[PDB]
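Novice: Sharing a structure, written as structure tokens. Questions coming.
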Amino acid sequence: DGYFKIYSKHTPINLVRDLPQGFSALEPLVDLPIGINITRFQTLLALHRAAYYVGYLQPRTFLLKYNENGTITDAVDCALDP
Amino acid sequence: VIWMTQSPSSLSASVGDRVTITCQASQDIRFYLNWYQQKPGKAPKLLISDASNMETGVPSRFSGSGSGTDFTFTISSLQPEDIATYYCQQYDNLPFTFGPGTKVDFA
Amino acid sequence: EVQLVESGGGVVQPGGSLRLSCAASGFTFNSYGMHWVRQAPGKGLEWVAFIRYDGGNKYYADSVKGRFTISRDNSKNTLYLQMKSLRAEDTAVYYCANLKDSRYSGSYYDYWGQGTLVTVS
Amino acid sequence: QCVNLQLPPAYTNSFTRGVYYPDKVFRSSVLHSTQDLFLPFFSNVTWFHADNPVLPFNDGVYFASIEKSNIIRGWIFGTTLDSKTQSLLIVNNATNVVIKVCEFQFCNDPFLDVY
Ligand SMILES: *[C@@H]1O[C@H](CO)[C@@H](O)[C@H](O)[C@H]1NC(C)=O
Ligand SMILES: *[C@@H]1O[C@H](CO)[C@@H](O)[C@H](O)[C@H]1NC(C)=O
Ligand SMILES: *[C@@H]1O[C@H](CO)[C@@H](O)[C@H](O)[C@H]1NC(C)=O
Ligand SMILES: *[C@@H]1O[C@H](CO)[C@@H](O)[C@H](O)[C@H]1NC(C)=O
Ligand SMILES: *[C@@H]1O[C@H](CO)[C@@H](O)[C@H](O)[C@H]1NC(C)=O
């Protein structure tokens, strides 16, 4: 709806050429009232005179577990399996 | 449906000649138009996208311009390797549509 | 490195059906929407159908709409086209392709397969 | 001043990764059902080495990086990626994040040059 939304999280990691297992929720970072279409994107790197991962979102129903402190600690991807 | 058309249907030209091919859209498609070149027995190859954006690896002798319903493709100096059929395709609105194709002969 | 390979072509009778497929490798198939295009002998190109990256939204040309179905399997990196009620006019070479597009597919690169011939007789 | 400096994709498993807060309403001690654009569990995620091609945006993107040297500074988002259209540029520097939307004429292979 013209709004560019960004969520984020930052942790340390001690694993090597892969993403970690376990649950972690990303918090809202910014919501920008830009009003433009986006169909393509590219990364910007600093080069002197690291690795990244890209996945795509889909319309899915989730069951989210909010703990006693209001943080999401677990989830079920309802369309994954029976 | 946005229909596409091309002119001329065919042309003859020699090496070193300037070749101009006209593509027209049935309706305003901004700058959203792809230009493809096809040789007999082969799949089409993209030369230009978004009206004027040249594809990487395409010789500088090729160019294109235009907007709305009006687009032109140009070869500034025809080479013997440029004998092919050229198609123009609009990707502004689905379903997508290709033009009839313009055939270039060697004179 | 990037390859698109069509298969399932051949000769069928009018009113019949045929399932075409296109195997993909060398690129992130599951990231791109995919198109089908056909070319009858001595004729120009005709756009057939499009499917989005997630295998959700599907689009067809009026000449095939209601007869043909487009689908994909992102775990097998394969695109499919299921044709029913075939006619003599459907005789053509069928190509699978990732067409450059800044509006719908978001494709930066343009790739085509080798094509497969389908004849209705 | 612009400077002019394809490989087969690698893939990894996103086991239970990419979940975010669907809204800003406080909840606790509850199981809440929501429908939104999420990264499917155990999906095949594309892995790159900082190999910086233009990618499709589709319906939204989950992005992650592992580094100890702050190489990834930002992103370009847009359609034509040229002066013909408005494009979104997000960059980080030593003190701030800078975000702009303009008819940017981007370089064929954009980067930030560090001395
Ligand atoms: C943005 O997307 C809408 C909906 O598809 C379309 O009508 C509009 O023309 C697009 N504008 C630009 C600049 O791409
Ligand atoms: C909730 O927060 C309290 C501190 O305010 C902490 O003692 C408790 O362990 C937390 N519960 C969980 C599940 O983290
Ligand atoms: C991920 O790729 C593997 C093959 O490497 C395949 O077996 C699996 O089904 C794929 N999963 C998804 C969700 O595509
Ligand atoms: C990079 O390539 C573009 C397009 O050919 C050219 O205009 C530009 O001058 C080149 N930059 C350098 C430093 O050569
Ligand atoms: C970071 O960007 C801001 C805004 O343009 C600028 O004021 C600041 O000086 C920049 N920091 C550095 C180190 O360049």
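Swiss-Prot numbering applies to chain D: residues 14-18, 23-67, 80-144, in that order.
Keep in mind that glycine also has a Cβ here, set from the backbone N, Cα and C atoms.
Pasting the feature list from Swiss-Prot:
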VARIANT   D:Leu18 to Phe  In strain: Beta/B.1.351, Gamma/P.1, 19B/501Y
VARIANT   D:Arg102 to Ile  In strain: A23.1
MUTAGEN   D:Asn121 to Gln  Partial loss of biliverdin affinity
VARIANT   D:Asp138 to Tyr  In strain: Gamma/P.1
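Could you tell me the structural context for the features on the list?
Specialist: The secondary structure of D:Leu18 (variant position), as reduced to three states from DSSP, is coil rather than helix or strand. Here the Cβ of D:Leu18 (variant position) has 8 other Cβ atoms within 10 Å, regardless of which shown protein chain they belong to.
Just so you know, the Cβ of D:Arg102 (variant position) picks up 17 other Cβ atoms within 10 Å once every protein chain is counted.
In the three-state DSSP assignment, the secondary structure recorded for D:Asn121 (mutagenesis position) is strand. Around D:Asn121 (mutagenesis position), the C-beta neighbours below 8 angstroms that are at least 6 residues distant in the chain are D:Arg102, D:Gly103, D:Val127.
The C-beta environment of D:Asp138 (variant position), restricted to residues of the same chain at least 6 apart in sequence and closer than 8 Å, consists of D:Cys15, D:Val16, D:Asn17, D:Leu18, D:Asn81.
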Novice: Taking DSSP three-state, what's D:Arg102 (variant position) in: helix, strand or coil?
Specialist: strand
Novice: Chain A sits near which of the recorded positions D:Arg102, D:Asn121, D:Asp138, counting only a Cβ gap under 8 Å?
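Specialist: Near chain A: D:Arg102.
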